[PDB]
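Note sheet for the following structure.
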Amino acid sequence: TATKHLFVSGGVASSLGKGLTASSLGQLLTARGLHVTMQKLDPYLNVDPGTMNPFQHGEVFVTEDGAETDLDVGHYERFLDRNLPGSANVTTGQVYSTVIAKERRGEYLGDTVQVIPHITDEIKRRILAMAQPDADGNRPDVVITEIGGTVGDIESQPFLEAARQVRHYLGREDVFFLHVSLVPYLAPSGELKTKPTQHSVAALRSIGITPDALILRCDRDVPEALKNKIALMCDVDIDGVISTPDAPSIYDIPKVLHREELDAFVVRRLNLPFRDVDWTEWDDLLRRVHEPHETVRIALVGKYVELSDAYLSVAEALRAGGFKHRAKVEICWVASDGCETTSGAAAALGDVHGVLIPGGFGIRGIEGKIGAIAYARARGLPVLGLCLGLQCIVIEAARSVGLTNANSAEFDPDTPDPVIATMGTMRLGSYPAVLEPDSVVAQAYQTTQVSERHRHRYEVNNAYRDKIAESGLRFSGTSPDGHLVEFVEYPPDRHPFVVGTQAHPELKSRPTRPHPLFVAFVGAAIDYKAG
Amino acid sequence: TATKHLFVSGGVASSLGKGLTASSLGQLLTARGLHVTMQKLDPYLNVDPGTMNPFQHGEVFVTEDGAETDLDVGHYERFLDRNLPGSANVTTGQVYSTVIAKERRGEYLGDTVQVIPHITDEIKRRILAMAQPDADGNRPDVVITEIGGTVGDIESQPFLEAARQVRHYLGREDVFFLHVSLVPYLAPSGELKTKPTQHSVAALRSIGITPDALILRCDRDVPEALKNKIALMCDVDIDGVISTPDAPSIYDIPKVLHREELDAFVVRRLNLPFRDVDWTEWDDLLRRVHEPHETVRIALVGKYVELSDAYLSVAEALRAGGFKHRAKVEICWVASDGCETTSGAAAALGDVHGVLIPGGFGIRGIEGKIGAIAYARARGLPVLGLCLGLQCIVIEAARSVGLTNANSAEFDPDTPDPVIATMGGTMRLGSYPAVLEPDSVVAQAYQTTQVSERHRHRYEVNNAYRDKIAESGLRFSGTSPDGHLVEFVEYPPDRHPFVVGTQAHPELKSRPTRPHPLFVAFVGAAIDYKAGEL
Ligand SMILES: [Ca+2]
Ligand SMILES: [Ca+2]
């Protein structure tokens, strides 16, 4: 059968949960036995979200191919269990750069390069690019493309036009349009208004797009009488009007959309092959979420506290590790700067059962993260260091030996002992790593050969390897040639669990398929909870 | 006094004469004794219009600094007599190319780059850049910025928004808004429609711009009773509503706007220094336009026929040369392809008095232009070759000598005799100096031994073939200061009265009030040819 295209558009208010709404539909379609790939059209002029502040706009997701993408790609990968390419994230900057480059080359044969067709054509080409067969020659069944930004925006105007152009290229039978809108509840009158959805569909119909289904994001349950009024008001089928109330968990949303029969409506409208939903895997996850046997507290020693979206994949990997042990993970958002002193670190990491050191990119406060490891080693708390975390474990290890001036060249260039230095060369995407047999990392992974996603340029100095080894720390994980240090660990006879990784395992972690390092880390924190 | 900004916005229909309406206002303000600089905002994504087809979108104007700009810059330069910089032509492509480069450099420091403010900021920076003092430290009095495209388009939306921010940042006393609209005449009812003007002003008011004056482009005279109705309908001052009927000539438009007192209204509203218009120079031009003593036919041997906008500066330079002799120039648009054969060239260039070979950039049909020179040399017609024209004179000169396979490397790369070749080579753009041979035809025209002209080419004359080309009688009268590059070629008067070729484009430096000496000498030579048939 021909490849289908589903477009998810957002109106009225922003950050409604449009990413999760689309991912949950992707989960249902994959559970129905279909090849589903997902794309996100960000309307900002930035080429890569790498230049953007992660503590203001969210974490930078890294794919297997080594592309810096939006955090929405992470939601897609977790809900599908499938690895996505770099082409899954399209920006206004990426499109406008490609079109201007071609114009300067003379690839438009003496024509006035305008948004329509030149820009809309490039967007259209990037959308239809997902329909091409992937690795092992597999063509997808349905492509869910999320058109970012509010319907009616200047930055969203060319992306919606390309989505409309695709609808006329393939036909009504191959293209579906889903629109997410907010239904607000007024406290003094005690009634929900249909006016925001009415003008949102009108703004979408003015640009030339007729929506097939409507997602009504609300705090309460939308009544059948009100749903019937919206159905006539927007000329949307009554079976297509979906009431999506605020779910207790993000993993409850696929069950909410299934109850409203949206997944069955999508298959029937696009004439896709029908097959019942296999809840066997998702029900096992829901049982681990709603029925936990234990509660474990794990501290996240990050630069900026409270904000979950700065370390979204890290927090999701921690919860995933907890589900394997059938326990609830309470993330303690600890500010790194407070752990600079041994007294301050003790007051912040006192009541916790585990300590995690995430990878800080372009940060300046490193001394706090080093101090957090120093306390955790003395108290006997399990430590999991990611990217900068491994670098901080190495600095603390060298400092405990006797090297008082041991630091990273990235933070202190005039250091007389640079234990962390370039060569430099930037590492992005999946990199292979050989593991030492019978080690803590080998016991977790249960294999001597692994592959993890990287995003850094600073490595462990090979000259200081002997001086660092004096602390007891062992370089269990190295590159195939053994030149680059990938994993560091303390033996169980010295510390139960102090493992550091140069890569980001949180990206490869899924709620249905948790990462073995996070499983071993959460498990070690449960062992700490006893006594 | 503080630098003023005037914004010209076009609505409803396109190509009505937005460029000419703005240039005529620029002419009046300069005639009132004010430093006027003009800017054109193009909404296309092309960084330089040099990549565009000239026979589809118009000629590509070259400034003194060496920038490829829109043909509207040419209208500004001719109506002001002032040389404009590369900053006078700002495109969507330029703005987006700068902001994306800035973003990648991290100059926006962890921020989501959006149209508002990042894009509008670059446009606002580009407009305010014209207000900066020019060469010898001279700051302009008023800056006329023309916003290309219809008011209401998504492509021209950030350019209008920047003008609104310029109005906000500087003030109402320093920023003026002019809107050009069409008033159509209905044949069955016999009345003018106010609806296209009302809907256009409403579209300008919806984006947040209140127009100060309205230009009503019409075929007939707009009545004072109708002008009063539109004034109230658009909330524009009655003294600001200007009726602009279709003028017989493009040089009549400044006189039309002066009669409606638009120039005086602009000065009064912006609180600019008032001084009466010095018509001394413009009236002399109008007399040469409307009262010609002679009529001379000059053929324009170009690849495409009839389309004037492809060779706009060339046609305007030809008319300018005619005004100096107080004569009307009838341009004969001749297709180059037809002049390939000697019989076809004779049938096309038979009744003409002068032959002109313009500069064809990115063209393929060169053999026709060579054949046109071959006939003109035999018939005894004056020849003026521009850029490719000089190259074609050189090829024809070498071919008459005996080199049957002599051609340009640009058109035939496998030629055994490349008389025209690069140096890969280097692209020459802008004003380049040239030393002239004393007592030569070009020196007699220019009346100086040292000249400067604007270039836009990559291929030069092969210095190895200089001796073989010289056998025809052709002399390299114009060369670079070092003498390595050939700039001008000419035949002696004892061989041919006027066969002059130039490597550069003199048509760009030609003005209606200040004509180019080469075009004056060429038109004059064509008048001499007419005298020879009596
Ligand atoms: Ca985001
Ligand atoms: Ca044009």
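To match Swiss-Prot, the residue numbers of chain A are left as they are there, and the shown ones run 7-429, 444-551.
According to its header, this structure was worked out by X-ray crystallography, 3.5 Å.
Backbone N, Cα and C define each Cβ position, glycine as well.
So that you can see what the record holds, here are the features copied from Swiss-Prot:
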BINDING   A:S20, A:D159, A:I160, A:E161, A:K199, A:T200, A:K201, A:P202, A:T203, A:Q204, A:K235  CTP binding site
MUTAGEN   A:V186 to G  14-fold reduction in catalytic activity. 10-fold decrease in affinity for ATP but no change in affinity for UTP. Causes resistance to the anti-tubercular compounds 7947882 and 7904688. Catalytic activity cannot be inhibited by the active metabolite of 7947882
ACT_SITE  A:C393  active site, nucleophile
ACT_SITE  A:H524  active site
ACT_SITE  A:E526  active site
Seminar exercise, completed: Under a three-state DSSP reduction, the secondary structure at A:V186 (mutagenesis position) is strand
Exercise. Given the recorded positions A:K199, A:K201, A:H524, and counting only Cβ atoms in the protein chains shown, which has the most within 10 Å of its Cβ?
Worked result: A:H524
Seminar exercise, completed: Which of the recorded positions A:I160, A:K201, A:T203, A:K235, A:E526 sit near chain B? With a CB under 8 A, the answer is A:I160
For this session: Measuring Cα to Cα, tell me the gap between A:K235 (CTP binding site) and A:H524 (active site) in whole angstrom.
Result: 49
Exercise. Highest CB neighbour count within 10 A among the recorded positions A:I160, A:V186, A:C393?
Worked result: A:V186
Exercise. If we check Cα distances from A:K199 (CTP binding site), which of the recorded positions A:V186, A:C393, A:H524, A:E526 wins as closest?
Worked result: A:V186
For this session: Check the Cα-Cα distances from A:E526 (active site) to the recorded positions A:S20, A:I160, A:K201, A:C393 and tell me which is shortest.
Result: A:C393
Problem set entry | Interval of 14 unresolved-in-model residues, reported as the Cα distance (Å) from A:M429 through to A:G444 | 5
Problem set entry | Among A:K235, A:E526, the one of these recorded positions whose Cβ has the fewest neighbouring Cβ atoms within 10 Å | A:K235
Seminar exercise, completed: Within 10 Å, the Cβ with the most other Cβ atoms among the binding-site residues A:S20, A:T203 is that of A:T203
For this session: Look up A:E526 (active site) in the DSSP assignment and reduce it to helix, strand or coil.
Result: helix
Exercise. Looking at the recorded positions A:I160, A:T203, A:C393, A:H524, which ones sit with their CA no more than 10 Å from the CA of A:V186 (mutagenesis position)?
Worked result: A:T203
Exercise. Recorded positions A:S20, A:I160, A:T203, A:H524: which have a Cα within 10 Å of A:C393 (active site, nucleophile)?
Worked result: A:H524
Exercise. Reported as an integer number of Å, what is the Cα distance between A:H524 (active site) and A:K201 (CTP binding site)?
Worked result: 45
For this session: Using DSSP reduced to three states, classify the residue listed as 'active site, nucleophile' as helix, strand or coil.
Result: coil
For this session: Return the maximum Cα to Cα distance in Å (whole number) over the record's CTP-binding residues: A:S20, A:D159, A:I160, A:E161, A:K199, A:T200, A:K201, A:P202, A:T203, A:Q204, A:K235.
Result: 32
Exercise. What three-state class does DSSP give A:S20 (CTP binding site)?
Worked result: coil
Exercise. What does DSSP call A:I160 (CTP binding site) in the simple three-state scheme?
Worked result: coil
